[PDB]
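What follows is a single structure, written as structure tokens, with notes after it.
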Amino acid sequence: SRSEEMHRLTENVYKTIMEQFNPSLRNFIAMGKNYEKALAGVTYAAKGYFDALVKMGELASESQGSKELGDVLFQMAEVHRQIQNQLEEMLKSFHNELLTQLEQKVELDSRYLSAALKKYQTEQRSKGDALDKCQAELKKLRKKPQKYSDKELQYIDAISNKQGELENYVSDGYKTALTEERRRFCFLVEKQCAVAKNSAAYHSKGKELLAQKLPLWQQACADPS
Amino acid sequence: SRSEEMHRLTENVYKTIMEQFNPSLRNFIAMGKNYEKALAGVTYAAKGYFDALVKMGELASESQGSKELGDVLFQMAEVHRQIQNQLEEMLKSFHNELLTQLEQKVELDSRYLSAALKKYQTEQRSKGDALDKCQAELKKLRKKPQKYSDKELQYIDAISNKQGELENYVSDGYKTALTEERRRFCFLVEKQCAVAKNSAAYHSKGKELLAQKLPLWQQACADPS
Amino acid sequence: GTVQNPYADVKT
Amino acid sequence: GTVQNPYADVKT
């Protein structure tokens, strides 16, 4: 009986993966794509900024008395080129390592989950049917206490085997469904951890490049008196 | 004579500020605007990403056996909200503190530099003219050795005073022009240093938020065997 | 030929 | 009233 409760729970996990998880995953992939289209816009415009800033650098470089401000501006653009390319690194961790691999799994998963649920439903119904029918055969013999005929005991053995088989099937089927769910969330968490490690390397790079060059830049226009 | 060389150098510095520096600065302001329009695109799309990621979080949260993966995904979105808002901080250091103040100075500088150069040109020509004319008056007396009349010596004193006045005027005018140039590059370098300090605080924030949470995230789907 | 799980080798 | 330098107070 708790068997039937478990059977419905199992059906519900497959339905939850197919109608909630995978569509939400489709949406997450679409946001990721938008995000990367945006991030490309910002990389590009960062370019035009830092070229316009090297232009001002070239002008100072050619003057009397502001040459080292020319150097400062060159270095600010350079620091940004180094920071940017630690960002373009995090960016491809995003495309090849996250968006592509999610798209690849979710594509195959439609067929895979429709087939698994269906195979499970068929097997569970076929074991249920065979059990009910053994039980009916027995109820027939038994209708027309501590006494069993040879054939009654054979039916008893068979019902006991099929009932054990059915309960194990439903028990394992439930564990397997919960494991299918956890795998899909684990993979998602893993792909996010990998982009994260690259965000950490990008932010660490920026801190140390700036920590290096900023105090010299702040000194360039200080009172020398 | 080296006076005339210095006079032309001075004219050239004002021409360089008005025809090279300020137009390049106009262009830099336009790139900065584009850059900030882009950066707004990326902040927005980062939003849609991290909402789609909280959605996946909510799903794990409601399951049997993947709840703590729900927590992990919540924390990844949270870390991103904290990183983003240290970025929105660097962003307004960019708008109110850099783009606005550059636009404000370059607006008034057109009139200011046209007027300064012009005032200088007029004063320098007026001192030159007066000197030449004193000198001609003297050459007249002197035409029709170690002998000077009272009036010849008075002209000599006056020429010497005007010539000293002219040379100081050109000498100071050159120093002042080079100082006008250096001020405009200094201000530019200062506004960039201020945005930089905020980039440093944004990258430092990201490093430490990730340093904190990443190892727990990497543990969430490890073999427990 | 039954259908292969796209997540077969994902550790939990 | 002569024209004020937008950069008058910038340190060098």
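Note that chain B carries Swiss-Prot numbering, so the residues on display, from first to last, are 4-147, 154-234.
Quick reminder: no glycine exception, Cβ is built from N, Cα and C everywhere.
In Swiss-Prot, a published mutagenesis experiment is listed as B:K142 to E, annotated Abolishes actin-bundling and filopodia formation; when associated with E-143; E-146 and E147. All protein chains considered, the CB of B:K142 (mutagenesis position) has 10 other CB atoms within 10 Å. In the three-state DSSP scheme, B:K142 (mutagenesis position) falls into the helix class.
Sequence-distant contacts of B:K143 (mutagenesis position), defined as residues of its own chain at least six apart whose C-beta falls under 8 angstroms from its C-beta, are absent. Among the mutagenesis experiments that Swiss-Prot reports, B:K143 to E is described with the note: Abolishes actin-bundling and filopodia formation; when associated with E-142; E-146 and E147.
Quoted from Swiss-Prot, the note on the mutagenesis of B:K146 to E is: Abolishes actin-bundling and filopodia formation; when associated with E-142; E-143 and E147. For B:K146 (mutagenesis position), other Cβ atoms within 10 Å of its Cβ number 6.
There are 4 other Cβ atoms within 10 Å of the Cβ belonging to B:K147 (mutagenesis position). Looking at Swiss-Prot, you'll find the mutagenesis B:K147 to E noted as follows: Abolishes actin-bundling and filopodia formation; when associated with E-142; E-143 and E146.
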Since 6 residues are absent from the deposited coordinates between B:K147 and B:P154, report the CA-CA separation in Å as an integer. 13
